Amino acid sequence: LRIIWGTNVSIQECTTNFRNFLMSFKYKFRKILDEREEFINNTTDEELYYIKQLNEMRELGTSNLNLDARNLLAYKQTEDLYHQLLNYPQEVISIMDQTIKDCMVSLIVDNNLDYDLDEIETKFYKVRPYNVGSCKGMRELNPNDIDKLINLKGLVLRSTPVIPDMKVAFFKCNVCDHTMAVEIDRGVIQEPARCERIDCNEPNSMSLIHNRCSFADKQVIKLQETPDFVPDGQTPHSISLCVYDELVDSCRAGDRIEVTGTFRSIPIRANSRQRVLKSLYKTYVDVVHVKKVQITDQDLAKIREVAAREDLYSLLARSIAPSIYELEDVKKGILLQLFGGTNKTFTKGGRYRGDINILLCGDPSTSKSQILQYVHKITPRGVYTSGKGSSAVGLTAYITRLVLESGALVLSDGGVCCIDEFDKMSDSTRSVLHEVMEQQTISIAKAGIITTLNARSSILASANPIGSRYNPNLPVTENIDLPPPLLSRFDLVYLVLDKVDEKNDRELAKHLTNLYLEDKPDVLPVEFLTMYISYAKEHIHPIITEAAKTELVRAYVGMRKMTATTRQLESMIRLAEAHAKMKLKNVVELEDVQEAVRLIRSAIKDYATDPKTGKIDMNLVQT
Amino acid sequence: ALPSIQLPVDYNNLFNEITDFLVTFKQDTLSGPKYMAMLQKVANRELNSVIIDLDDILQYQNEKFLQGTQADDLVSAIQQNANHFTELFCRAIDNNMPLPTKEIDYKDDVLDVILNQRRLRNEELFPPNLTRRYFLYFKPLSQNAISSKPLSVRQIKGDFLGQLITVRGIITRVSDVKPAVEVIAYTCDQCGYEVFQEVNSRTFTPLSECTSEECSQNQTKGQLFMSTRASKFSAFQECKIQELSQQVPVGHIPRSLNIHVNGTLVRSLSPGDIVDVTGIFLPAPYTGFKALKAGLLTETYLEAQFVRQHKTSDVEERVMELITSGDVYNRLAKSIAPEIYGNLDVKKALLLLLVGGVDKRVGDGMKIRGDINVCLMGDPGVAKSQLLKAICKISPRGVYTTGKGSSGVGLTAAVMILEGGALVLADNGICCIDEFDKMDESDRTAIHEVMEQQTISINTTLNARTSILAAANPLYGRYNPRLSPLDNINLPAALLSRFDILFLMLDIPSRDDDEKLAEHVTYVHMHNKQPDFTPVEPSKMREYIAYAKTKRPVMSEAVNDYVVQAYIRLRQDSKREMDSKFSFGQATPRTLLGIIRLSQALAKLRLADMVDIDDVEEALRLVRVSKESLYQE
DNA sequence: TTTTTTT
């Protein structure tokens, strides 16, 4: 038999265990390993999971086949093979790739569906085990763990450009015009000492030609250690993850990705020309699988029922921060911002941007930043920042030599942005934010490097009052202390002030004391509400209608009677489109525009605000 | 070229004595041989390293002297050439190694499986270092002298090379852990035989040519291939120890010294704490090209053997002794700054801050800090700076800082790749700010970013969990009754709310107070001890603080309702007490939180499993005393 | 590169 070196386990036996997993292993085995028999379905269980997966790979036309170490453990012989893989991940992965190819050929013949066995041979099946082990940081990874299968979660610090890889060397003889191809094993090309052609009779006549040499796609992605894995006292250590073929560019940089792989250690040459290599070995992880960290039909039905409920707007507001008290209007504005307005692009007038930015000002103990962290959790992509920690250059763009790097707002783009101590945030940073928010995109010019980075990020800001506690005598805008251009740029302005009464104090103290009374203590689940916002954006594309247009023109003229920025009217339209997404209405309606204007009026306590100078009586706040 | 010089030492007889000591030496005075037990643990692979005590060697030599047999002076020969003696010690450990009482899990050890296979195929085949999975170490000799006496970097000399020696100083930096190929294993396909190469240098040249007799018999020129699973690898870390400030002569800068820490000893150190490490001082060879220019001049380094940083049943017994002494809260308060006379309430608040309150994190995601922060506001000459320095010395990880001496950003995290600031050095400790009134509000904003939420934001982030203490002088240098208490504090209401408690002390002439303070101070001057209650030792005080922190008391329904009533009362008292002369700041729900943390700290000091209404009332009384000190005038 | 700070 053929045995992997040092394992005393046959490579044929590993392939046979993988074949028993691919066929003659029921999905019932994986479901039983998962237990939860009430959750498992008997018919899909009786069907063979890996047989269905190989047939699905044939239907896709792709050689790659996702692998589950849990399913490998579910099958008994495949569990033994998975332990052998944990010992020798690369060898067992090659064995499983060959087994997947052979099982695909056998499955094509068995199903009798049209397919080419030669096409299956040309295809190189891929085994991508996952759930082999608990996710761990790069700092947790060890040289003993090198050459052992593991599943790792990490946030991509950056993704490197695709790196050419010498899949096979090609030798072309300059003396005799001979053509040859030499496979590259272990990353080293093989060169015959004499000419491949005996008639040439020229020693070392063969010459490698790089263009003729076969190249396989390869890439690397820097991966930061997971925030839980990182030590509390120090920033996480980062190790780049090797990737190739379909795994290359599987996940974009700046988004969390879970890549199962085998850790690798390689000697580092003391000098590139010198054969000598330092006793220390550089360490990198080669990913057997790449994964992240879209609405299911049942989730979409649940979102539809929720959106049908009239209580759902306030329900999602409360669901953003279920434990928090008395900031439901700010949470509703944040939920509208998470839904976002629809974006319209035109040849003239540029492109109206649907993304909504929300500014919130609260006196200390407003729980505004607790709600902001709640919004960061609720957002599908979360960016949280402190005003003292915020920098304008970091928010817009950085340069490394000389190539531009994504700003903090650019990384926020594609998700909601959370800002704490927004009053403490620098006015210069806010001035940088003004242009980026007005354009919904960032443009940067600098010596050497000048480029524009997308900044289409919904922005949430939690701000202190300009006074240490919010002053009713102070104007609400002054208490928020936001610059007027940034306030116009923001779609929504939120004002929250504490109101004191004996019964209200009893209620607040009772809430805090109940959370304390538990030793560990209508709201949608936060993940379900993120999915609801995603489904609202996906299946709802609100646009200005006639009724919404009557409401919008009335609101614009009335706010001009009250001065109305044209951007505020666009922000009201975006909030109206956000409300239609919150209601899962395909187009903006008069009720949506009315709710958007009502949400803006309630957010800044404009109804509470006194008619003159914009100041709000404290009793008027919180009605 | 190599004139041999016979010396009064024979390595063979010394190694025989070492092997005899390994089997004969036992902890009978403390009570098979203890070294044999460690060898059995290593055979089971339960012990991954060995530490040979120099004091044990000296005791064995004393036993030999009592028996009349002449000692080979193994303990002193270690000081003579410890590097050379270490190889003999490893050989003696191999000779006296017992069989594994527990299975070594050889199947999981790919090296062990391949080693059995390689011996079978072969039937010093492989390096003994590759055979050994343990790292030797040397414990410093017990005081009763170069190894026993710690040294400064400048005090160390080139003659100390090749000698085990202890050093003392601040760790400037620690290099990142790197692999070290103790043995590089080369494999060639043409022979099918593995050829091992033992690397003992900082850099190595790969064999690059198959040395296998099978390849020699086949006449094939094989290309050796290194195998990570076959080659031995050891973690390598470096440390830079810099001379202590007292050890540095005036007008001289302390010198950091590179130290090699390998194997299990790697990653043992942290830069913040002073370390007393015994290690064989050894030359560091220069590279070829650099050595051609250096000439006879040579680099030097230290290979650490035993690492010790300055800062259970015994701890439990000490805490029980303090509890039996009783009144533990007031006793620890009076123990704080025994030389300082008075300010017992400030000392009690400082002890509460040292114990800290319970840190709470809600299931929804809310996190409320348990760390306590205190502020001291006093007139000049009231031992504000003295008490702050005493508290900094009391805190093993605490840092003392001045408002003018250090910038706020530098204290939070000093920009030179990020490096920990004074607050990061105060992690699991207390950052002290002397002359906090003099500190600028711009830096106070950086402090306010961290006081409310422990984490630091800059991008780079650190948890930066610590307790904050501040000492401030009143506006214009002294308290003015005409000025409101808030005006004399001259601090933002955000700072007042973030602080758990602020203490205001006034300098008022008094005949009896002057007489008592002069008596205590004159007693302190004539005799270093304070005249009078006996302060607890700082080690036992820190142990009691840790024991209190372990309690983590939780609130009850009655205590929570009483705290809610106190919050309502404080809010109403602020609403009615808008008069600035009597207004100490509006009631804060966060302040009641701070009050919750203080009650948790009091229940921790009392070691109560749950927070008590008495603890809540005591925290409220601390704040009330903070106001009443000014009210007395 | 990026503070730090002296001109």
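Note that chain A is numbered according to Swiss-Prot, with residues 177-469, 500-607, 614-733, 740-780, 792-852 shown in order.
So how was this one determined? The header says electron microscopy, 7.4 Å.
Positions of Cβ are set from backbone N, Cα and C atoms, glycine also.
Residues or ranges marked as ATP binding site by Swiss-Prot: A:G568, A:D569, A:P570, A:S571, A:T572, A:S573, A:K574, A:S575. For the mutagenesis result A:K574 to A, the note given in Swiss-Prot is Loss of MCM2-7 complex helicase activity.
On the structure: features taken from Swiss-Prot.
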{"residue": "A:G568", "record": "ATP binding site", "Cβ neighbours (10 Å)": "26"}
{"residue": "A:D569", "record": "ATP binding site", "Cβ neighbours (10 Å)": "20"}
{"residue": "A:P570", "record": "ATP binding site", "Cβ neighbours (10 Å)": "21"}
{"residue": "A:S571", "record": "ATP binding site", "Cβ neighbours (10 Å)": "17"}
{"residue": "A:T572", "record": "ATP binding site", "Cβ neighbours (10 Å)": "26"}
{"residue": "A:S573", "record": "ATP binding site", "Cβ neighbours (10 Å)": "22"}
{"residue": "A:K574", "record": "mutagenesis position", "Cβ neighbours (10 Å)": "25"}
{"residue": "A:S575", "record": "ATP binding site", "Cβ neighbours (10 Å)": "25"}
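Chain B comes within the C-beta cut-off of under 8 angstroms for the following of the recorded positions A:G568, A:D569, A:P570, A:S571, A:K574: A:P570, A:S571. Residues A:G568, A:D569, A:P570, A:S571, A:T572, A:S573, A:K574, A:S575 make up the record's ATP site, and a Cβ search at 8 Å around their centroid adds A:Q576, A:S674, A:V708 from the same chain. A:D569 (ATP binding site) falls outside any helix or strand according to DSSP and counts as coil.
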